[PDB]
Amino acid sequence: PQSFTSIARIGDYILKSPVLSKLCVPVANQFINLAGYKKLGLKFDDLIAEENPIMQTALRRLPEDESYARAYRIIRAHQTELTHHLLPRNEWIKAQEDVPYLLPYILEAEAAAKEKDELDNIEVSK
Amino acid sequence: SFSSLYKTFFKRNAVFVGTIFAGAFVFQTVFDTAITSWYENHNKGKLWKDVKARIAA
Amino acid sequence: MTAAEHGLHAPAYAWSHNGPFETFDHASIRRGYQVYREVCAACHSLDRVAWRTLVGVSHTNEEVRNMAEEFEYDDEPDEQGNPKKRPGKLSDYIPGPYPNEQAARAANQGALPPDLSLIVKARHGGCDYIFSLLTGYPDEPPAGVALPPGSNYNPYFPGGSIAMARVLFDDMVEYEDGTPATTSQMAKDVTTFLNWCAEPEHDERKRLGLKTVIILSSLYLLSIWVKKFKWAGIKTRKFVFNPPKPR
Amino acid sequence: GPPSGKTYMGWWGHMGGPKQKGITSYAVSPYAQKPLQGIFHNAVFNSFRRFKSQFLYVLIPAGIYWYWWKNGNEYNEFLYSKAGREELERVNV
Amino acid sequence: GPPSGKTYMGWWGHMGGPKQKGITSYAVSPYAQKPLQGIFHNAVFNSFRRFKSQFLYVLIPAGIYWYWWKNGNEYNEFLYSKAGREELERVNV
Amino acid sequence: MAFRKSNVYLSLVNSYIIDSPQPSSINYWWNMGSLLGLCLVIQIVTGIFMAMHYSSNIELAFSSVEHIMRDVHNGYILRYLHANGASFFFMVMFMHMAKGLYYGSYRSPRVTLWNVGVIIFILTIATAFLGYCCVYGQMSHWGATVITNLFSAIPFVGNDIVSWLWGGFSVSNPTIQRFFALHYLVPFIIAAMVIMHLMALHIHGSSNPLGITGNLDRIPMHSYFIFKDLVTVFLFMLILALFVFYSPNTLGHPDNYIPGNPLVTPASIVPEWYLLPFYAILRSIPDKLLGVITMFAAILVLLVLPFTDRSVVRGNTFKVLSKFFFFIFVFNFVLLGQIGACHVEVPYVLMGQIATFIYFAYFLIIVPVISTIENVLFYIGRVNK
Amino acid sequence: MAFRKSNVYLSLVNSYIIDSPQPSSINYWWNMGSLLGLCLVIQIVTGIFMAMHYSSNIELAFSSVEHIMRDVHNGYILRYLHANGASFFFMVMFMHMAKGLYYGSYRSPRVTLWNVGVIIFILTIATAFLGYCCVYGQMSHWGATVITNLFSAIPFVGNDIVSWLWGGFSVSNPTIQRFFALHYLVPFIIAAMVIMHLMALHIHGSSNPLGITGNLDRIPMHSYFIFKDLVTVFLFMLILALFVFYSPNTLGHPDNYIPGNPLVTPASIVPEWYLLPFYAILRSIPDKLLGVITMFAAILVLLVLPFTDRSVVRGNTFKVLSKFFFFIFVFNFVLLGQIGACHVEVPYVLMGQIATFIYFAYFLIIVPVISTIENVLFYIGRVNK
Ligand code: HEC
Ligand code: HEM
Ligand code: HEM
Ligand code: HEM
Ligand code: HEM
């Protein structure tokens, strides 16, 4: 319900700042480590809720190999949570592996839908 | 003879639920009698028949 | 509110029916009926206890028949329509001492004595409260109180001032089994009797509770096993991902 | 019957997830398995892992609210006693 | 949900009748029509046609059962009269 | 096809309980719904078998309840089962709702399911209030008078709606016979709303504790979740049999064994334990009209939750601040319930006001701010710039 | 798509009452189902608004009914509406069943619809009997006595089940409180069975008075059969208003205004008018076990009907012998009802036995023989060899 252009806007303003980044990105790294989705073998873009048309178009536009890897990571997380264990520590996602891979597709679909409604509520100057 | 135990009790479901019900019958009876006799022997000298025997003695 | 307005809390005496396998001492109920009939029946009622519920708990059939026939109930009117009276039977209820509430409040200085047939469930504390209230009357109220006249001090009653004076005194009842009938013994016996009058299902309820708790614990553990046996094939499932060739 | 709107869960054959390829799954018959396998190991080690990860979230708010209730209950029992009547008569009046 | 069994009525578009060819239907807006047209003709002639077609089926069993009921009622009134007691005793026992 | 699919009724039974594809990841908190179904059947059956002996006049209500206790065979089992099963129904319903707002089940595919749930919650609160009023003890009567005299705060038609509720001028024989007829009736409305709850669930299926889609591996409900529900059914029956047979008047108040007397106030009027937090919410506001508006707002604030949750991932499984403030909310609810059972003395009015403010600030302030903060932390923890 | 289809509940409303394709040829006998649904709503609402004032003891039942009639506002409207509405309910239900028996609605696709209808018939017979027994007049006590005492003919268990039905040793305060709780209950079971009636109907649609298929031209239910239903709805309301406001006690028996007396037998014990044919069937067998078996078999003979109809044409629209013997059956039912209100006297027991034999020979002897004769006549009238 907060669309990703707003999140990216705030995050780019934080990361492009010299002071704000050096205070806030350590807190975010500790937040990511405490969150513990990586221990179940999941990247964060497997966590986003997919039942809106924006994410349905982003998942439809995602390429084939990325979609197969995403489906495997999801099925592995379900089987892991079914047994109340974690994954072995060699099977955890590393920080370099936790890449934003769906985010350009989400940002493109959101810019498309925003331009769509701004051109549906278009008004002329006459 | 586990094959004979299976072939008599667990192969047909008619025989299976029949012995389920037969065991439930005899379990209900002897479980009731065992719980009453334990409860009465635990509460000795407190039930009515003990006080009745005391005031009859 | 203050501690006086709350009342002092009753301590935890060691009743013979405290505990999940225990039972009312039925001789205690018989002695408590005697103390009720000889002391408590002057002011309090027992409106919910029929005569037939005492048969086989505390007294014999004829022992209850005679105690019921020593009373007089309203009969159906005779063939001329005049009212009639009747000796009691086992179907009738234990009669109170007063015909209405106004006779009660007149006889006991404005206050109405509650009917005792549910009083250990109607009071916070239960048997400990009834026992400690009956034996809690000091010989003098504490130095500083202003007790209204016609009222007595008892710290377990909320507020302190109760309209019941101390009714239990040493050897005012003689028991038929030769028990030394002191204040504490008589209060123990009436509180066991009033607890029976409130909960006459107590023994059967605890016995059935033993049966259900045993059967349901066995069913719970056995169902844990059957759940683990059914879900074995899903808990021991293995996924292998060979990434498909690009096409 | 009429067809209804597009949902997010189909049925056995058309669930509506992504296409799956290259995932193999293996599973053994429970009649050939041991249920209650590893229960004494999981009962002490897995339960300690789960407790250690998930107890600060539960027992820091529980501690805050229990200390709050204990302190307020102590203040009430103080103010409705003889030693603390002056502060009661200035805290309500 | 799953699809259920084969029925004998579908929905709009796939009812399950035969294919239809060569049937043309015409209809006029009711806002351009006269409702209550022909009510005074249908009330006297069509009503008589429908009554003439379907009245022997209703009124022959009604006549049979009403005559049976009246005859049994008359016999019961006769049997409990002064003139018909001497049949009533040899009738009941 | 199979006969369980090629029927009319067995098609519905098959589709809902036999071949229903459940996500395999769902834990033991997904048994509370079948538990509430079992509880509802328990309440309806034991209530019918007690209504066969209950008389509803004001001079016969209390003594008819004791006629059920003392004279009807196994009637103490029925009464203690009905009362403790009502309280167990509410504890399980609180767990169902707390699971729902922990795991994000209220969110955008399932908002109509959440709203049918809120309607069911309001109806169960009303049913239990009427049923507690039918026994006509001392807490029963005075609870009825304070809750119905709440409605006299409406400044135009309040006296006439309270005289229409009472059927007269205070709680007496028309009020008690009304409350019995309604306490029968509202459970069957609850059964209809539960059928609608299941219908709104069935279109999108249940969630899972990961919050990711569960469309990828799924398990039919028969032979897996039937037995996983059977585990909790036998546990619930075990714990209920404990409270029914060994400790029956524990959750209740002792003053419902005093018969109802309109002239003696019992010096602390409190409802049953599950309505204590809403009672403390109502008690915290120093006005009666704003008090009932704030109590109804405290239960209608569950509808603003799918619009104030401002985060892109569903549930609190992978968030630390959402977990922390969730359990702050839960122990705030427990403190609110304990404040509602105390007198209006000096630390408790401030504690109840601050806890009511925390209850409302959770839905309206805490969830949006924490959702936005967790969104941008999830972003900048893993993107580089 | 449209929101009336895209929604969970509105698509159910749409699919059943808005877009539901009905055969265009169906006549005013197809309004009886909508009429019965309106009747059920009338009975439930007026029953709740009288149970808000009814007391169900043996001492207060009759006088609480007159408390409804005398001093609660519009209570005579509610009681006369409930009683005459129950009688109108049974008249419209007899029309629904006789339409289904005329037009072959019991035949090969709709047998599950016919069977759920027969279950509904049994349940509303039971509901109307219990609700008569809750009045506790003189007719209701002795009707309860006769009908309950009929179960004593079961040879090993009958005394135990009649003592379990009574709750005692005759019809008394336990029996009246039991009957009130059940008369309140069973209409919700009837509403659930009506939902199942509609679910079994919806899979194949209604029949049509031709008996031929109606899949060819069909019109939606909205704004055609909604208003064609509204015609008979207002007509039914008019006739019911006549019977409620101008002859409110015509369909009743005057002995129910005597309070119930176990010591006075009223010398002619009859049930309400709609149970009179089954009462005559029961009375016309000189036995007790065979009598109760014959009455229950008279209700259960309607299930044999789809297997004894031996004709290839659905319905009686185009058969002349089937029309003749159908109206013989209908007026036999009316004579059976008139015989059940008469005393056990000399011509009436032979009339009741012969009419019972005609009732059972219709379903079992007349319909197969006549239908195969009509089959052979339809064949040889138009093929030549
Ligand atoms: C004579 C008058 C008696 C006698 C012999 C007994 N009681 Fe008691 N009682 C009586 C009055 C007038 C009152 C009301 C006092 C008040 O202020 O309410 C009572 C009160 C009780 C109570 C209730 C106390 C409470 O509400 O907390 C109980 C319990 C009680 N009385 C019991 C009791 C028992 C067990 C006796 C045994 C001999 C007994 N009373 C004597 C008047 C009188
Ligand atoms: C929605 C489910 C139900 C709930 C939550 C519920 C709740 C309650 C509660 C809390 C009480 C008070 C118990 C006490 O303190 O003694 C009660 C009493 C009662 N309920 Fe219900 N009830 C439900 C269903 C029913 C139904 C359907 C009936 C009627 C058939 C019914 C009949 C009664 C009766 C007769 C009492 C009388 C007092 C008693 O016997 O305890 N209940 N109910
Ligand atoms: C009579 C009471 C209720 C019954 C019988 C009931 C029944 C169910 C059942 C059977 C489920 C599916 C199993 C599960 O998910 O646990 C369910 C899910 C759900 N119910 Fe309820 N429910 C009731 C009350 C409520 C209430 C009060 C709410 C909240 C306001 C609610 C909200 C939900 C939600 C959100 C879900 C979906 C949870 C998920 O699967 O993610 N329900 N309900
Ligand atoms: C299935 C639909 C129903 C039928 C056929 C039905 C039938 C009857 C009948 C025939 C009577 C006797 C009326 C008389 O002779 O004076 C009656 C009485 C009564 N019915 Fe019903 N009833 C139905 C539904 C209900 C429902 C749902 C309730 C309760 C909510 C109810 C409550 C009563 C009450 C309280 C009486 C009391 C006596 C009276 O006022 O007439 N009825 N019912
Ligand atoms: C509570 C009572 C009942 C209700 C609300 C009810 C409702 C309905 C409705 C709405 C229809 C569709 C409209 C129509 O075709 O007339 C219908 C059709 C039908 N009902 Fe009923 N019904 C009831 C009782 C019965 C009974 C007692 C039977 C017979 C035993 C029965 C048998 C049928 C049949 C056979 C049809 C299909 C008729 C056809 O379309 O050919 N119903 N019912």
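Each residue, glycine too, has its Cβ placed from N, Cα and C.
When secondary structure is read from DSSP and collapsed to three states, F:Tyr16 (ubiquinone binding site) falls in the helix class. Counting Cβ atoms from all protein chains shown, F:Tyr16 (ubiquinone binding site) has 16 others lying within 10 Å of its own Cβ. Under the heading ubiquinone binding site, Swiss-Prot lists F:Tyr16, F:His202.
The feature heme b b562 binding site is assigned by Swiss-Prot to F:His82, F:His183, with experimental evidence given as support. Annotation for F:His183 (heme b b562 binding site): spatial neighbours F:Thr127, F:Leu130, F:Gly131, F:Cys133, F:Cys134, criterion Cβ-Cβ under 8 Å with sequence separation of six or more. DSSP assigns F:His183 (heme b b562 binding site) to a helix in the three-state reduction.
Within 10 Å of the Cβ of F:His197 (heme b b566 binding site) there are 20 other Cβ atoms, across all protein chains. In the three-state DSSP assignment, the secondary structure recorded for F:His197 (heme b b566 binding site) is helix. What Swiss-Prot records for F:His96, F:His197 is heme b b566 binding site, and it gives experimental evidence as the kind of evidence.
A mutagenesis experiment is reported in Swiss-Prot for this position, F:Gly131 to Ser, and the note states: In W7: Causes respiratory deficiency.
Under natural variants, Swiss-Prot gives F:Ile122 to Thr with this note: In strain: ATCC 44821 / 777-3A. Residue environment of F:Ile122 (variant position) contains 14 other Cβ atoms, counted within 10 Å of its Cβ in all protein chains.
In this entry, nothing among the recorded positions F:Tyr16, F:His96, F:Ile122, F:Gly131, F:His183, F:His197 has a C-beta under 8 A from a C-beta of chain E. Taken residue by residue with DSSP, F:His202 (ubiquinone binding site) is part of a helix. Taking the C-alpha positions, the distance from F:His82 (heme b b562 binding site) to F:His202 (ubiquinone binding site) comes to 30 Å.
Taking the Cβ of F:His96 (heme b b566 binding site) as reference, residues of its chain lying under 8 Å away and at least six apart in sequence are, in sequence order, F:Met32, F:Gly33, F:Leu36, F:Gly117. All protein chains considered, the CB of F:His82 (heme b b562 binding site) has 20 other CB atoms within 10 Å. Neighbour counts were taken as the number of other C-beta atoms within 10 angstroms of each residue's C-beta; across the recorded positions F:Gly131, F:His202, the minimum falls on F:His202.
F:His197 (heme b b566 binding site) and F:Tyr16 (ubiquinone binding site) are 12 Å apart (CA-CA, integer value). Contact annotation for recorded positions (F:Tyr16, F:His82, F:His96, F:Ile122, F:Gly131, F:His197) versus ligand 2: F:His82, F:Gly131, each with CB under 6 Å from a ligand atom. Candidate binding-site residues: F:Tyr16, F:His96, F:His197, F:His202. Those with a Cβ under 6 Å from ligand 3, in sequence order, are F:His96, F:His197.
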